[PDB]
Amino acid sequence: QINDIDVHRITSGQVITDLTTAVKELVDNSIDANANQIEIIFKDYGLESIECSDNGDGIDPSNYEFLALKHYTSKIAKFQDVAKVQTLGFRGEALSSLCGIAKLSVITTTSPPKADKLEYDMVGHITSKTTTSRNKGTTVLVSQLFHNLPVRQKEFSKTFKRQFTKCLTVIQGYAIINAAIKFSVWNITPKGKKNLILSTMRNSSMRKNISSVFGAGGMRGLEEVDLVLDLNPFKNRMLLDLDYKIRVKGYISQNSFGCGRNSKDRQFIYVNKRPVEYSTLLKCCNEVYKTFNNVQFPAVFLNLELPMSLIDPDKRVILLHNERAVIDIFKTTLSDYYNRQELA
Amino acid sequence: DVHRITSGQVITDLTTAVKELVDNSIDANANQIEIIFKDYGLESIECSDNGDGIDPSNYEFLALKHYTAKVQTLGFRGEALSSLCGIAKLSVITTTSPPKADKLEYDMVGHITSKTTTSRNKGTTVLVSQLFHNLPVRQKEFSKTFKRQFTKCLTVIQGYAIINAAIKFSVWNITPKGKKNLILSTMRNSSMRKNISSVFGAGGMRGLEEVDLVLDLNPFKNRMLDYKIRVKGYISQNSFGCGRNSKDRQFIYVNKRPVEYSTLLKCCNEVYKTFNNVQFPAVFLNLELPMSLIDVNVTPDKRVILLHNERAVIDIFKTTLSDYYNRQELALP
Ligand SMILES: Nc1ncnc2c1ncn2[C@@H]1O[C@H](COP(=O)(O)OP(=O)(O)NP(=O)(O)O)[C@@H](O)[C@H]1O
Ligand SMILES: Nc1ncnc2c1ncn2[C@@H]1O[C@H](COP(=O)(O)OP(=O)(O)NP(=O)(O)O)[C@@H](O)[C@H]1O
Ligand SMILES: [Mg+2]
Ligand SMILES: [Mg+2]
């Protein structure tokens, strides 16, 4: 009843839930490519297309053919050097998925200015390779998103405005923590307007970026946070030992009356410079803050820096070593940070 | 803090503030725009449209800016509005779903300060008040040059009104003492010709004749595909008395969009001087041209544009214009 292509269509649809997820996948790939410059161009807010341009390492020409194919034991076994082909691609699920539920194009180069333009069909095969030029880096273009998921596409049209803002929030997250990276975001309107949406300067402190990304009001009520949670006496599994110290740097709203937010609409948390979904740590943030200002939620921009060695259908749901202790040492450490702020 | 200085550089005067509002309404697909000044804008300026409203999702960043070839216009989302929040007090009554509406209040930084409920037809009403209040120098300048400043602003609205055949424009000024005065009014779905009469009156079409010209610039492209420019509109004839005593009615548009293109008007003016040296011509010209042939982001003025290979454009436009006038006089008798 349901043919293989459909299965591929539906599954890839489970991978790229919406425009925002697609964007996440593209930004992540660029950062992974060691880009220091990332440009994102939306056409009609995403309805038409999204383009991600970086100056990263680019894609090795040998990977072109296997970049967006889905990995199947059955098809790999059809190669003489199985070990070899499995190092030429079949990585991840993103590009492989954007192929099934969208039109994927790539322009890349590992040797500027000689470059290639690749068109991949729904199944990962290269329908056309065109000679072109471009500086070091890669450009990924996702167009006609969900063109073969009528129901989802239709929903996208009657909710594109909210979707974009959701997608913008996520772009703001990447831009605030990635100081060594310059982000630029434009939206080209059907009426021919190139509307600048967001921009940060390369080599900008988190502060300079919050101010760019949220205007002068962005810092209003904010106070620097510089904490060190010593967790060494809390590691559980016995063996130049690991220094289990967590450095928490960033900014958070001061408990001062009013200085907070009416909504928990502006909270960002990072673990080793990467947006992470720390549900637990936010709950803690919120409660500890209530005790000082009940009628408001705190704006958050905190980076948890620590060794990944002590770090373990969605994404990067991270769990730290003995998270229960962490949560407690943080709760009191922050609380006492606010108490010290009141005395100010 | 140093935010308002930046705002002041963005919204230099009343006119600029109005362009910002009018463009937003037009961008919102309104076919009805009504502008109300209270004391020529010294107290406030109200722009009401029947556009598609502001989706609730955009409220938060509505007045926030997230910063610092086949394109025709350049935009800096949030810049205009956050700048109006800076040097002034901004109010908003919008809705994408009538008959229920939201009334927003922003402070100088953009933080929403009040969101109460009301009602209105589909659309948006933007209220700008106390323009430049926190900028004394200019604030006073304004109140001391409001006449030329208002005239400069009305002329810009007159520019929009005339070319936007799909929109019904209406403009009023409420005196400090109380009653409303209709200053501008156009019926919608009207030709430039009809609008010229509505905006200026019985004598608006005086001595004006049609202009339908084509400028071929194909062989004037250096540094690099059909570079032709369809120039349509009206211009005064050169016969005695058929012109204006001054350049108070010279409008140029590029792709149905208003722009300041002095060099072209300069061309029109000097070419006209060739036949008449006591008057200037009334000009209403639209220049159709492929976007790819329009260079954007040429100066801090997000609206200022530069035509592909201007140098020649003028030259061909000047001679083409001359032939126009020569051909024109032939059928005088
Ligand atoms: N912008 C880019 N620059 C260079 N290579 C890229 C870029 N985007 C994608 N690729 C290549 O495409 C392959 C995978 O894309 P993707 O489908 O996101 O999987 P992944 O990055 O390997 N895994 P994941 O981290 O889970 O997304 C990568 O392993 C790269 O080799
Ligand atoms: N009258 C209106 N109706 C609907 N939406 C509006 C209106 N005025 C403003 N907006 C919204 O507010 C946002 C921007 O205001 P503005 O600050 O002028 O930037 P912009 O229009 O995006 N760019 P620019 O053309 O460079 O000014 C728009 O992008 C709309 O989403
Ligand atoms: Mg990836
Ligand atoms: Mg605008």
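Here chain A follows Swiss-Prot for its numbers: 6-244, 254-326, 331-362, in order, are the residues you see.
Positions of Cβ are set from backbone N, Cα and C atoms, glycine also.
The mutagenesis experiment A:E30 to A is recorded by Swiss-Prot, whose note states: Reduces ATPase activity by 62%. Displays 60-fold increase in spontaneous mutation accumulation. Swiss-Prot gives this note for the published mutagenesis A:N34 to A: Reduces ATPase activity by 84%. Displays 11000-fold increase in spontaneous mutation accumulation. Looking at Swiss-Prot, you'll find the mutagenesis A:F95 to A noted as follows: Displays an increase in spontaneous mutation accumulation. Does not impair heterodimer formation. Under mutagenesis, Swiss-Prot gives A:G97 to A with this note: Displays an increase in spontaneous mutation accumulation. One entry in Swiss-Prot concerns the mutagenesis experiment A:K297 to E. Its note says: Displays a 60-fold increase in spontaneous mutation accumulation. Here the residue is the original one, while Swiss-Prot reports the natural variant A:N41 to S with the comment In strain: SK1 and YJM421. Where Swiss-Prot documents A:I112 to T as a natural variant, the accompanying text is: In strain: SK1 and YJM421.
Overlay of Swiss-Prot feature records on the structure.
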| residue | record | contacts (Cβ under 8 Å, 6+ apart) |
| --- | --- | --- |
| A:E30 | mutagenesis position | A:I21, A:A99, A:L100, A:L103 |
| A:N34 | mutagenesis position | A:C57, A:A99, A:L100, A:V145 |
| A:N41 | variant position | A:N60, A:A185, A:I186, A:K187, A:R207 |
| A:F95 | mutagenesis position | A:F71, A:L74, A:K75, A:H76, A:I81, A:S101 |
| A:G97 | mutagenesis position | none |
| A:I112 | variant position | A:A120, A:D121, A:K122, A:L123, A:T137, A:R139, A:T143, A:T144, A:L146 |
| A:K297 | mutagenesis position | none |
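With a cut-off of 6 Å between Cβ and the nearest atom of ligand 3, the recorded positions A:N34, A:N41, A:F95, A:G97, A:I112, A:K297 reduce to A:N34, A:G97.
Checking the recorded positions A:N34, A:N41, A:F95, A:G97, A:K297 for a CB within less than 6 Å of any atom of ligand 1 leaves A:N34, A:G97, listed in sequence order. 4 residues between A:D326 and A:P331 have no modelled coordinates; the flanking Cα atoms are 16 Å apart. In the three-state DSSP reading, A:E30 (mutagenesis position) counts as helix.
Distance (Cα-Cα) between A:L244 and A:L254, which enclose 9 unmodelled residues in the deposited structure, is 11 Å.
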